[PDB]
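Trainee: Before I ask anything, here is the structure I am working with.
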Amino acid sequence: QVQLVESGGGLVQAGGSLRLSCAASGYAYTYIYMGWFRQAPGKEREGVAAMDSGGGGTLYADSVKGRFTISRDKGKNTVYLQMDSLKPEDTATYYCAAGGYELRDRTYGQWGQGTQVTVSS
Amino acid sequence: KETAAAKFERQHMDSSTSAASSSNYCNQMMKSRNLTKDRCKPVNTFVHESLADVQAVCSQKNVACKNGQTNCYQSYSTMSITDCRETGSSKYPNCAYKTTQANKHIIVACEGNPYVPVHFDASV
Ligand SMILES: [Mg+2]
């Protein structure tokens, strides 16, 4: 069984910063793309950031450009998201995903259980 | 609207035979799976394996698609396939095909929940 183990996230004040981390175990190969998606209550799931296993192909949602930074350990199934200047609208459940292409959530086949990020004011 | 998962099954799955039954297999199958309705589909591949074995490919090795997309998956085992190519004298609406049997690893692009093949990409 593949497990995407997520950590980090949680409660922080508007203006503050948080990191999310995700390490895949149980997969015998390398996921070419991994990424971070998020969903607020009532709203559709949205791609936040994604990166390929060579450290390239990096893509971000327009609303987090300049504030969020994704990174991976080169050639391995780990992915991280540093979130700075957080805003109340970034509050959401955040999901790690592996095995897809760019920010297209339908293409990703392995999903983490989801981690709450709450930005208070 | 037929789903993309259902269209892959109609275009590419033939779990009912272990390999092409005759040199008229593609002529018969391209017609009965409706791949010649409004134009002759120029090439097609059928896979002679169970639906569960082909769906399992979406959990096997992640590779690049022919066009460079990265949600493709390559089969661990070689699979029995038939490649159908339109003949030079083929002319819609009277479509004609050559049948060629092969056994190769297949690469499929996968999408959705459940995560299943929606595109036959290549044989290698
Ligand atoms: Mg067989």
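Swiss-Prot numbering applies to chain B: residues 27-150, in that order.
This deposition comes from X-ray crystallography, 1.8 Å.
Keep in mind that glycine also has a Cβ here, set from the backbone N, Cα and C atoms.
So Swiss-Prot has the following annotated:
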- B:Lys33, B:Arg36, B:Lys67, B:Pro68, B:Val69, B:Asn70, B:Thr71, B:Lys92, B:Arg111: substrate binding site (BINDING)
- B:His38 to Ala: Loss of activity (MUTAGEN)
- B:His38: active site, proton acceptor (ACT_SITE)
- B:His145 to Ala: Loss of activity (MUTAGEN)
- B:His145: active site, proton donor (ACT_SITE)
Trainee: Roughly how wide, in whole Å, is the group B:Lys33, B:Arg36, B:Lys67, B:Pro68, B:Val69, B:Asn70, B:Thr71, B:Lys92, B:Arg111 that binds substrate, by largest Cα to Cα distance?
Mentor: 22
Trainee: Starting from the Cβ of B:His38 (mutagenesis position), draw a 10 Å sphere and report how many other Cβ atoms land inside it.
Mentor: 20
Trainee: Taking just the CA atoms, what is the gap between B:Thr71 (substrate binding site) and B:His38 (mutagenesis position) in Å?
Mentor: 6
Trainee: How big is the Cα-to-Cα gap, in Å, between B:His38 (mutagenesis position) and B:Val69 (substrate binding site)?
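Mentor: That separation, Cα to Cα, works out to 11 Å.
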Trainee: Any same-chain residues 6+ apart from B:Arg111 (substrate binding site) with CB under 8 Å of its CB? Would you list them in sequence order, or say none?
Mentor: B:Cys52, B:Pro68, B:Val69, B:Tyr123, B:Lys124, B:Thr126
Trainee: Which of B:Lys33, B:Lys67, B:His145 has the fewest nearby Cβ atoms, counting only those within 10 Å, among these recorded positions?
Mentor: B:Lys33
Trainee: What is the separation, in Å, between the Cα atoms of B:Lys67 (substrate binding site) and B:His145 (mutagenesis position)?
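Mentor: Approximately 15 Å lies between the Cα of B:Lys67 (substrate binding site) and that of B:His145 (mutagenesis position).
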Trainee: Please work out the number of neighbouring Cβ atoms within 10 Å of the Cβ of B:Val69 (substrate binding site), leaving out its own Cβ.
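Mentor: I count 10 other Cβ atoms within 10 Å of it.
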